[PDB]
Amino acid sequence: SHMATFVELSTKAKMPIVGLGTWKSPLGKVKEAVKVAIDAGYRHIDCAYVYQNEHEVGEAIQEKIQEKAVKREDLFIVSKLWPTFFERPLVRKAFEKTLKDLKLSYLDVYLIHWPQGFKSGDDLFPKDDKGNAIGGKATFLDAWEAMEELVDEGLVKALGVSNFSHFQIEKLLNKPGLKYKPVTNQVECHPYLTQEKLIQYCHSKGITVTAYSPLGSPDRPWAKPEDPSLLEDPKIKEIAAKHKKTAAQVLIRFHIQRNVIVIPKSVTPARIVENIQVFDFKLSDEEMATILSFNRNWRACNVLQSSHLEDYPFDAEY
Ligand SMILES: NC(=O)c1ccc[n+]([C@@H]2O[C@H](COP(=O)([O-])OP(=O)(O)OC[C@H]3O[C@@H](n4cnc5c(N)ncnc54)[C@H](OP(=O)(O)O)[C@@H]3O)[C@@H](O)[C@H]2O)c1
């Protein structure tokens, strides 16, 4: 039986430092994966409207509660608002659909998924006549305002952001009449993209960081063979064997020792268990410095090249 360390948020709520990622987890597999994760000791699940698997995640959560395998109060469920729903009435609708699918009465954290607003309508990925993303009417500051109302009504415990640069976080914090501060910024992070400056900034403002794609998202559709590959990095593997651990476990531990929340995804039962077995070893200061030195400023997940729209996050240095 396993328990992930708590990272305290600015609201005093406790966020498990390891959670389960659910992106690309297919229907027919994610239910069992969540069941396995909960049995193994995971209490933090990372979800999203756009992953379109939340109802299956909801079933597994409900069945485990009925089973008395776990209590709601000890689960930590995160989902995300997709940018085609930034317009106020759509925030509540998308949120409601997420909450129904998940079979919950509240979410622990609700994130802005991506800072650029997209055209509303039936398409989740609106493009023009070329494959160019079409922007929306509402900005992420508009969406936030509607999201704050969710917190006022007890439906969500805390808010956060995903894929924000420090400029965009600045914009959020400086917003007039801000009711709630983000408790986390969820961003890609791993040894090829160390986010030293972004992490430094977020921490200085009492904002935690959640590391996504910590294994380098090998199952991402657009992966190319020549693309750098963290799980096969001989230097990572060599630090692993010294601790009698797998590479995946080092990659996960790396975030833990920087106090960064981390959410590796798997639908494979043995890997789900292996991924939370990371509290029984410690990387030395030297080993941490070596891994930090692998930074390549490489983004595994950067399929959105919508730099024509305002608030493209990745043009900024951090
Ligand atoms: N914009 C955003 O906010 C955003 C973007 C991307 C991801 N995320 C979140 O972060 C989560 C994690 O990122 P990600 O899904 O991109 O990828 P990732 O967790 O870095 O890697 C997932 C891949 O690694 C494999 N894997 C898992 N554990 C392994 C192990 N112990 N040994 C070997 N292979 C292993 C998985 O295989 P199997 O599943 O087949 O075992 C899957 O192919 C996502 O699921 C999502 O919740 C958020």
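Numbering starts at 1 and runs along the chain as displayed.
Per deposition record, X-ray crystallography, 2.3 Å.
The backbone N, Cα and C atoms fix where each Cβ goes, and this holds for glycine too.
Here Swiss-Prot flags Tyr51 as active site, proton donor. Secondary structure at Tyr51 (active site, proton donor), taken from DSSP and collapsed to helix, strand or coil, is helix. In sequence order, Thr22, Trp23, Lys24, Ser25 are the residues of the chain that are 6 or more apart from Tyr51 (active site, proton donor) and have a CB within less than 8 Å of its CB.
Under the heading NADP(+) binding site, Swiss-Prot lists 22-24, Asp46, 162-163, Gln186, 212-219, 263-275, citing experimental evidence as support. DSSP gives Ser217 (NADP(+) binding site) a coil state; it is part of no helix or strand. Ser217 (NADP(+) binding site) counts 22 other C-beta atoms within 10 Å of its own C-beta, drawing on all protein chains shown.
Here Swiss-Prot flags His113 as substrate binding site, drawing on experimental evidence. The local packing around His113 (substrate binding site), expressed as other Cβ atoms within 10 Å of its Cβ over all shown chains, amounts to 20.
Here Swiss-Prot describes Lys127 to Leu (Swiss-Prot position 125) as a published mutagenesis experiment; the accompanying note says: Increased affinity and reduced catalytic activity towards all-trans-retinaldehyde. Listed in sequence order, the residues of the same chain lying 6 or more apart from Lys127 (mutagenesis position) and placing their CB within less than 8 Å of its CB are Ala133, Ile134.
Around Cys301 (mutagenesis position), the same-chain residues at least 6 positions away in sequence with a Cβ under 8 Å from its Cβ are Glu188, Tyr212, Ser213, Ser217, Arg220. Looking at Swiss-Prot, you'll find the mutagenesis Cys301 to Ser (Swiss-Prot position 299) noted as follows: Decreased affinity and reduced catalytic activity towards 4-hydroxynonenal.
Recorded in Swiss-Prot as a mutagenesis result, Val303 to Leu (Swiss-Prot position 301) carries the remark: Reduced catalytic activity towards all-trans-retinaldehyde. A sphere of 10 angstroms centred on the C-beta of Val303 (mutagenesis position) encloses 10 other C-beta atoms.
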C-alpha spacing of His113 (substrate binding site) relative to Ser162 (NADP(+) binding site), in angstrom: 5
Mapped DSSP class for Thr22 (NADP(+) binding site), helix or strand or coil: coil
DSSP state at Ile272 (NADP(+) binding site), helix/strand/coil: helix
Surrounding CB atoms that lie within 10 Å of the CB of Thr22 (NADP(+) binding site), all protein chains: 25
Nearest recorded site to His113 (substrate binding site) by CA-CA distance, among recorded positions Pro264, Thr268, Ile272, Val303: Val303
